[PDB]
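Undergrad: Before I ask anything, let me first share the structure, which is written out below as structure tokens.
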There are 2 protein chains.
Amino acid sequence: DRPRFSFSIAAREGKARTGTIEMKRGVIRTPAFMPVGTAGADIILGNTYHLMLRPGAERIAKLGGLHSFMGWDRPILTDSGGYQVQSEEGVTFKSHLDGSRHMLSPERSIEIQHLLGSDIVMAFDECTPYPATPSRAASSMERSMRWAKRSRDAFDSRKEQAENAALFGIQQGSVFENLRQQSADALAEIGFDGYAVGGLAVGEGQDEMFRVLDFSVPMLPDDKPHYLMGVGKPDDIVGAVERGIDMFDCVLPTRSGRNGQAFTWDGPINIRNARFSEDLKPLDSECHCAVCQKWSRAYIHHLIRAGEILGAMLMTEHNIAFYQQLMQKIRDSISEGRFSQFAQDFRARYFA
Amino acid sequence: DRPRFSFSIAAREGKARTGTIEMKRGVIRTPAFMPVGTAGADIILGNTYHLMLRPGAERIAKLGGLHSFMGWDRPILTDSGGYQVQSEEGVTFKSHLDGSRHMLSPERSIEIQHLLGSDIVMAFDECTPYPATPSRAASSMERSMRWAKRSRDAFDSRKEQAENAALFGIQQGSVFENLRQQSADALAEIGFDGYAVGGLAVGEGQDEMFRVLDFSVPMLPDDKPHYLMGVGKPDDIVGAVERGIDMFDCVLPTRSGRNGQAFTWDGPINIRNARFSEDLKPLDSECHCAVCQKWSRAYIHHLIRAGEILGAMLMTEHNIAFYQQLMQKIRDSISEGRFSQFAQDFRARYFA
Ligand SMILES: CNc1nc2c(CC[C@H]3O[C@H](OC)[C@H](OC)[C@@H](OC)[C@@H]3OC)c3nc(N)[nH]c(=O)c3cc2[nH]1
Ligand SMILES: CNc1nc2c(CC[C@H]3O[C@H](OC)[C@H](OC)[C@@H](OC)[C@@H]3OC)c3nc(N)[nH]c(=O)c3cc2[nH]1
Ligand SMILES: [Zn+2]
Ligand SMILES: [Zn+2]
């Protein structure tokens, strides 16, 4: 029987790591990409904010929880709901769907995630806007740390959750090294199963994001998983792994799949462009996915230009699969001691 | 090696028949439902009118024909293009996509279908509008019969087509028995591999459609397949099989699948309705399809209400599968001598 939560590092190269998270419902290979569940992956995401509004967390619990609802028996991660949605108590807001009132606090966020039944629960934080002044970044981060302690206590009070799920704390501090250090220290003093780097992928751009990761990731406990929230494009993932990140989520593969953009080893392509109308190659020449085994760029182009749902489905399947092939190549290259070369080769081709 | 075309009737009950069409690319079990190819089925449809406009028949031929383009190596049926789109020569029209000029005549329709590479080719006809006066129905049907002879001659002139594909003639005559008889006689004198009943499912309603089928289907050669174009809802299919029809096509399973409607043995349901929000049963209680094996009405409701493409995909998979299960039950019941009872039981439950 697997443990509630156990992270093991099997191999390292520079700051990059590869290993496994063992949980009751399954093993998660890291570095991991975690796709949206409503889109192979070891863990999927539930969309807390959306589920709060439709059908509501209590209704999901009545239907048996998200694993039963979605037909997925392996681990599920949920966000805490606030990024998606003010006072020291929490945040209040009205639903556009039916005008109903909703409050969100650390305690209510943890209870919502309990009712959804997720395996990895995020602490309730404030994703500081970018740019932020030092003073506003500090007061925001300080509130998030008080909220992290409240999240910890709420999670620990619910026996089923404490014994079967895991809780991640979220580092804030904007782009400021001293605030990132204070946030890391506060989270480690509380104690979490994993640590997310929050407050990035909010408009700062890759150079600044990587600069912040350079000093921020080493501040977190080395022996616990590191989750970069909201990232990202394939090259963002590669560079973040080089800086010690173990877990990723991003709306891009599905959003791109519905808007005509396919990820390939030679960079993204917009399949609706006329240059693909007679292209008999698969979406990607090396991709092992079922779409690239059977259908051409020309046919996918045709389906999407015709408005056929099949086209969007095939694009999404391809993009999700590409992301998982990327993560597999990352894991194998770290394990084999050739991740530095992989990253260099990946970039040369992706940006050529 | 299978023949170019061979229809065999294995069993009969009343006017209903079950059997097989053997063609070079596969066997088609009848009665058959023929789904749109861009949506198990033995034959799929190509959309001639759409393909003429995007990317064009010549471009499809350059890409290897529809079988290669769509990744489907079994039989394909194409329409002749005119219903979808005037003089004795044919019809002229301008494309809304790019303003280009397109002519359509019996000869050009057959050439388009040749370039697409379809296995069952429809003669180029005029689908008479409904209602029609006797005089207008007669002059329309007479033109269609002249066009049927031109279609036959064009098909026979193209060696690859004549030796490897099949040609169906289309009966017209609106709702008038004498014109339906004249049309049947003219088509049989020309000679076709199969015979379609055209000019129905154009607003006349089920009672009138069945009345016309009652006298029209017996006029066609008994030993050849009978295709009712544009039909239809499940109860239309059952009643048409009772009247001697062997083949069907209809936009409903896919159109309904994209608009929230699911077919079930207890009738159609609109899965977006709030009454399904907590319904843990599968879409249909008896359906063997993968969707009903894994997911609930409540989850499909949620996906479609959320705008997720996955929901539309699952609804479409379910509807296509339901149609093929219906056809399998029809074939088995005729073969077993219990189709009369099946039709009675089907209607009692579908309309309860
Ligand atoms: C884009 N840059 C981006 N996204 C950040 C999310 C949201 C993650 C959430 O982002 C979407 O929701 C809105 C996703 O829905 C499509 C969720 O997956 C279902 C995902 O939950 C893990 C952050 N969440 C928290 N709690 N705190 C953060 O500091 C943070 C930073 C992010 N940067
Ligand atoms: C609804 N009532 C309906 N549809 C009739 C179609 C069109 C069939 C065609 O109907 C859609 O195109 C428009 C389908 O596209 C969704 C085509 O499948 C791809 C399908 O081709 C077999 C008829 N076609 C011809 N040539 N002649 C007819 O008399 C006729 C009668 C129909 N009644
Ligand atoms: Zn692929
Ligand atoms: Zn089903």
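Since chain A takes its numbers from Swiss-Prot, the residues it shows come out as 10-48, 63-108, 117-383.
For all residues, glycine too, the Cβ spot is worked out from N, Cα and C.
Quick paste from Swiss-Prot:
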- A:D102: active site, proton acceptor (ACT_SITE)
- A:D102, A:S103, A:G104, A:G105, A:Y106, A:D156, A:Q203, A:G230: substrate binding site (BINDING)
- A:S103 to A: Strongly reduces activity (MUTAGEN)
- A:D156 to A: Abolishes catalytic activity (MUTAGEN)
- A:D280 to N: Abolishes catalytic activity (MUTAGEN)
- A:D280: active site, nucleophile (ACT_SITE)
- A:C318, A:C320, A:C323, A:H349: Zn(2+) binding site (BINDING)
Undergrad: Around A:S103 (mutagenesis position), how many other C-beta atoms are within 10 angstroms of its C-beta?
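TA: Taking all protein chains shown, A:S103 (mutagenesis position) has 26 Cβ neighbours within 10 Å.
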Undergrad: Could you tell me the whole-number distance in angstrom separating the Cα atoms of A:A48 and A:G63, on either side of the 14 residues that were not modelled?
TA: 13
Undergrad: Quick one: of the binding-site residues A:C318, A:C320, A:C323, A:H349, which has its CA closest to the CA of A:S103 (mutagenesis position)?
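TA: The answer is A:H349.
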Undergrad: Of the recorded positions A:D102, A:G104, A:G105, A:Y106, which one sits closest to A:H349 (Zn(2+) binding site) when you measure Cα to Cα?
TA: A:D102
Undergrad: Name them in sequence order: residues not among A:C318, A:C320, A:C323, A:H349 whose Cβ is within 8 Å of the mean position of the Cβ atoms defining the Zn(2+) site.
TA: A:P313, A:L314, A:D315, A:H319, A:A321, A:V322, A:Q324, A:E348, A:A352, A:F353
Undergrad: So of all those recorded positions, A:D102, A:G105, A:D156, which one's Cα sits nearest to A:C323 (Zn(2+) binding site)?
TA: A:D102
Undergrad: Near A:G104 (substrate binding site), which residues of its own chain have a C-beta under 8 A away, given they sit six or more steps off in sequence?
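TA: Looking at Cβ-Cβ distances below 8 Å from A:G104 (substrate binding site), excluding near sequence neighbours, one finds A:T71, A:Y72, A:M75, A:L135, A:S140, A:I143, A:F155.
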Undergrad: How many Å lie between the Cα of A:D156 (mutagenesis position) and the Cα of A:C318 (Zn(2+) binding site)?
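TA: The Cα atom of A:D156 (mutagenesis position) is 38 Å away from the Cα atom of A:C318 (Zn(2+) binding site).
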Undergrad: With 8 residues left unmodelled between A:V108 and A:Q117, could you check how far apart their Cα atoms sit, in whole angstrom?
TA: 11
Undergrad: Select one residue from A:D102, A:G105, A:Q203: among these recorded positions, choose the one with the most other Cβ atoms within 10 Å of its Cβ.
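TA: Result of the Cβ crowding comparison: A:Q203.
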Undergrad: Counting all other Cβ atoms within 10 Å across every protein chain shown, which of the mutagenesis positions A:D156, A:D280 scores highest?
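TA: Result of the Cβ crowding comparison: A:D156.
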Undergrad: Between A:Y106 (substrate binding site) and A:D280 (mutagenesis position), what C-alpha distance do you get in Å?
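TA: Each residue's Cα considered, A:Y106 (substrate binding site) and A:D280 (mutagenesis position) end up 14 Å apart.
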Undergrad: Would you mind reading off the Cα separation of A:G105 (substrate binding site) from A:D280 (mutagenesis position), to the nearest angstrom?
TA: 16
Undergrad: Long-range same-chain neighbours of A:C320 (Zn(2+) binding site), Cβ under 8 Å, sequence gap at least 6?
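TA: Sequence-distant Cβ neighbours: A:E348, A:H349, A:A352, A:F353, A:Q356.
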